There are 4 protein chains.
Amino acid sequence: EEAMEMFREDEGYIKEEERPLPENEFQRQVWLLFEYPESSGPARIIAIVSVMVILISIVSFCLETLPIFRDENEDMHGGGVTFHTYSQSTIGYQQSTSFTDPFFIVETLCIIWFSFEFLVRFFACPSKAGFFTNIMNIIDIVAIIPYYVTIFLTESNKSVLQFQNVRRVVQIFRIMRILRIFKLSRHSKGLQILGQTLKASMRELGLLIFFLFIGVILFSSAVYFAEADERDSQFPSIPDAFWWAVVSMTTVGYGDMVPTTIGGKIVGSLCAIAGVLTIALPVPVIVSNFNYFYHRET
Amino acid sequence: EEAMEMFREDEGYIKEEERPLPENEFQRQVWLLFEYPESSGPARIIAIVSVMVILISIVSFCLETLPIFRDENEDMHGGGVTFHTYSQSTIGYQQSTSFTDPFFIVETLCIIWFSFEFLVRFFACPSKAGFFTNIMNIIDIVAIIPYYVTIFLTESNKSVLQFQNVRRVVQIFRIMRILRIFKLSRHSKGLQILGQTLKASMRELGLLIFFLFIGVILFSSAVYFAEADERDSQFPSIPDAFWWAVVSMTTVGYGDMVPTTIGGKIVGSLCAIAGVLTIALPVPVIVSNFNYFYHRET
Amino acid sequence: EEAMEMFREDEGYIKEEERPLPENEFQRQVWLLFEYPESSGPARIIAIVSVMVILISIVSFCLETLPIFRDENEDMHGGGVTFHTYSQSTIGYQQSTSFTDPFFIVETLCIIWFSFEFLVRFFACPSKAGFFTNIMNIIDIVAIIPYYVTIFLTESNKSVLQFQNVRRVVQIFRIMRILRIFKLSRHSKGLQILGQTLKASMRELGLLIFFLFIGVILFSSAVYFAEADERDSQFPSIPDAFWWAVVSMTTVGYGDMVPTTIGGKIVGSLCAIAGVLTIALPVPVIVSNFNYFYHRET
Amino acid sequence: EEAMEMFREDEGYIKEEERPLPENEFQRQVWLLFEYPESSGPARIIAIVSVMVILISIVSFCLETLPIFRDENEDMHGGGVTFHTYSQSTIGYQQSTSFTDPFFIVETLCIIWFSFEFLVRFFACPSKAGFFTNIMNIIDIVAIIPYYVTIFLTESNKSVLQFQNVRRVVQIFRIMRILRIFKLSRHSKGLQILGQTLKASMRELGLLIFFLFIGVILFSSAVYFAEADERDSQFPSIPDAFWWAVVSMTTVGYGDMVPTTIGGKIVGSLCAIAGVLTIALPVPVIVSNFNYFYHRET
């Protein structure tokens, strides 16, 4: 049994996964209801629920921004900014105990599900200390927080001049809601394969960014000086032209700004070729890993 | 003979195709005239006809939309909308027993060929009940339908206020004519290989769309809030910015809308790289299958 | 010696190249001076000359079009059209026995080299009948012809009303000069490998064009009807939208015309993905051949 | 020991690296402090310093161009040109013994490090003659020079009418500062793998450029004549259209100029496909080498 384990690790057939139960025999049993969808029919249903749950939050998150509805705000004409209208304009919902804001309800509804997932999952974990080394528990935590950041801003604060301390910092938090989408990782097998391919390429991915950081700087400058002697130049500075080379090394290619001089085109056309020769060097490094981690289940 | 068949299936040399005739001995014989082009010279000719047939419909379909001819319509100046002018403007041809509309003739001509293909092929099929599991018979059916839907709209309807019930539903049908192009599958060997490669990738293709659906939502939002505090922003909402990230993860890159702020470019430039790292993960999954299904004839 | 040749052909080590000399013993000897650069120092020199010759013609061809010089034409203001100014405006040079046009000299100089290559190569060929099956002799012929087509229009014609018979047909010929660039094939080893890779892919390349021809039609139509109900639509017809889908299946992506409606974007964004899934299916079919034909010299 | 070395070279396990010390025993000992970071803690620190050094110069180089600061120049309004304001406008810093220009200090500070790297590295080299064959010493030299070219222009010249001799030649030098970024090659292992992959591809890379040079010329001309008979054409000449085909063979795709005629689109759409069939032929030639040179450390 000892030289067989050294054989499979060389082979890579290393599956040491053994889910220990919580030992309560119902603290154990209910734990497996929320750790394994394959134990029963209703065990699937929880996954069937929670996968659908995340989508409901997202559509509710995206529709707040819609100008059928953000133009149907408290500032439907958009004249000033109030302390209570800051929530309708920079938090995207109207907090009220009456809760006439429909989205503010729908936002809140999923959070009740997420904690009752998570907290019940926290109380029934066998491994208590190493709970926060698991990455698929971290996303659970970061999801539920700007909910509470919203409320403590509303409940605790009864004062003036709070926007001069932190107001766009609140607007940062309105983004960071967006990484609730990573909660699908617990359900998709395939999204974890991305999560492992990146985990197995964190140095070779750094070959890409560093080779692009070289490519950006070299050709942003070299086009800036060939487009230098215009009064009418589209390239005012070199950190303007960092936007230009990533538009043209990644071959997206926009048209917002394009070189105009005879030299700036000759410079500009090398950068089109060299972006192929910068992305494609460490891409098949990655994709061979992803192909390997995909069929590694077989 | 028993352990040889288990050998070839492991190998993949599994060709169990055996075309049974219809047994009529002319019901059988004429069936093979319209199932196999290789039985005779004229057996090729039917395929040589029917391949040329489909093209004639397409050019006749596309030229209806041309403003040498849709501007040479009954509303050549475009003032109003009549019940009979709905056919020339939303069905694309003028139905008449005189049939002065030339395209309306040419459209009708191919349909006579298609049924006389199909209906004769229906009566001479050996497999009678399993006729509608064959996908290359489904396209035959979907081709001939909006022809009849056009006529029943003309024949049965003599009444007022029909556009308030279904008029854009008619305009849907004018699209669905377009999938007559898939009828070439019966003739091209290579188009069926695409039909099989997709048939062997319907989960791994779903890795692509789901990894892109992740990529779209994450960066559409993250550019929306870095482009937030403009009165002059090109990004009014987040479902506006779903158009933006598929223009920029697929590296098409249009120029209709591009970020402008300092933050929106830094967000916007990550999304150029990440679209490479989203398409290219399950593409060589597919292309290895297609290369495998191509030479599988050898 | 017989089962060794069957071995190498299976292997692919099939090099039956045996250059028979012209047998004149100076017709033979001068032949190797103009077929093999490796026989001597001066044998290289002709190859060094003729490679430099082609470039001289090209720069002379491209500079005619330059508006430092085509605006310095006989119609420097561009008011009318003369029969003698047709050469300076649609043949790009001024033919005269004085030949004051400098480019018209430089154009003429190279043709003297090409024939004295070719005609001397014609008279000293061992194989006289199969001379015109060799493709690298066809390019020799097609190069020298529109030179003579230029002169016969000048020399033979002294009459009126020739532009109503053929005038843009002359302008066709001014293009077809451009395939003089393929004359480098006799000199580059690498350009012939492209010439062989295409020669070994003429069916599998046809998988690409036909899969793209499917992709173009299916999405040009499907965006035309989602962009139909505008008075302000960017898509007037469907053969307008053939330009649109090759801008967007090949992911070039211009911005001349982009969909605007909610449906036209959803249609338009599928076509971005599907162009990856159309180019990349028969590309590694080709590139595996090119990699094979490249190192086939080793 | 003799047939083992012939074995490893076939294998490619050829590591003949033997760093001979300078033999001074402190000239030797200090040499390893500036050639090997792995000898000690402080040996790392010099590499930790000098990697951070280069970045400081770059940010200082890029920020000079910023119109928070180049508009805060001596010509903050930009009316004329002085002999002393040429440094603030075309050398990017204000040279003085007072040195009130802050960047001109920060520029100067890094050069003191680079020479004290290099000159100390020069005096302690074992190999003195072949010092300038090593490429990672050339980059050291070309870095430090336009610093001195700046000073000798200021120190030696006290005269008039120097701009009519060389003024944009000075502006050339302001670019050539930019290749100080290649100094990271001594530190990154991965950037040298790029440096070796290009060193192992200098003929096969030339397959790419020459196949593109063919592709550019053939389609720039062929679109010029299909877009010829406009008064309103976007393509004035053929070397205008060299910018067009590299925008469209590399599939960047800008929108600055796009064909408009019916023929110019049919020409223009072939060039989209053919740029895929020109980049992708010698790319996996390269990327296989880079993948090989990456893991060649293992």
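Each position is counted from 1, following the chain as shown.
Looking at the header, which is where the method is noted, we find electron microscopy, 4.0 Å.
Including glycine, each Cβ sits where the backbone N, Cα and C put it.
In the three-state DSSP scheme, A:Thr133 (mutagenesis position) is classed as coil. Summarising the environment of A:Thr133 (mutagenesis position), the number of other Cβ atoms within 10 Å of its Cβ, over all protein chains shown, is 9. According to Swiss-Prot, the experimentally introduced change A:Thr133 to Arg (Swiss-Prot position 252) is described as follows: Changes channel gating from a predominantly slow mode to a much more rapid mode.
Annotation of the mutagenesis experiment A:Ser233 to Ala (Swiss-Prot position 356) in Swiss-Prot: Impairs N-glycosylation and abolishes expression at the cell surface. A coil conformation is recorded for A:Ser233 (mutagenesis position) in the three-state DSSP classification, outside any helix or strand.
For the mutagenesis experiment A:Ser237 to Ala (Swiss-Prot position 360), the note given by Swiss-Prot reads: No effect on N-glycosylation. Abolishes channel activity of the homotetramer, but retains channel activity in the presence of a beta subunit. A:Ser237 (mutagenesis position) counts 19 other C-beta atoms within 10 Å of its own C-beta, drawing on all protein chains shown.
Shown in sequence order, A:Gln234, A:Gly268 are the residues of the chain, 6+ apart in sequence, with a C-beta less than 8 angstroms from the C-beta of A:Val258 (mutagenesis position). Here Swiss-Prot notes a mutagenesis experiment, A:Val258 to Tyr (Swiss-Prot position 381), with the remark: Confers sensitivity to inhibition by tetraethylammonium (TEA).
The DSSP secondary structure for A:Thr260 (mutagenesis position) is coil. If you take the C-beta of A:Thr260 (mutagenesis position) and look for same-chain residues 6 or more apart in sequence within under 8 angstroms, you find A:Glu227, A:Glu230, A:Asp232, A:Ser233, A:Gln234. Quoted from Swiss-Prot, the note on mutagenesis experiment A:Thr260 to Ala (Swiss-Prot position 383) is: Impairs N-glycosylation and abolishes expression at the cell surface.
The Cβ of A:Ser233 (mutagenesis position) has 17 neighbouring Cβ atoms from other residues within 10 Å, across all protein chains displayed. Annotated pair A:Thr133 (mutagenesis position) and A:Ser237 (mutagenesis position), C-alpha to C-alpha distance, rounded: 44 Å. Contacting chain D by the Cβ rule (under 8 Å between Cβ atoms), the mutagenesis positions A:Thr133, A:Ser233, A:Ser237 reduce to A:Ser237.
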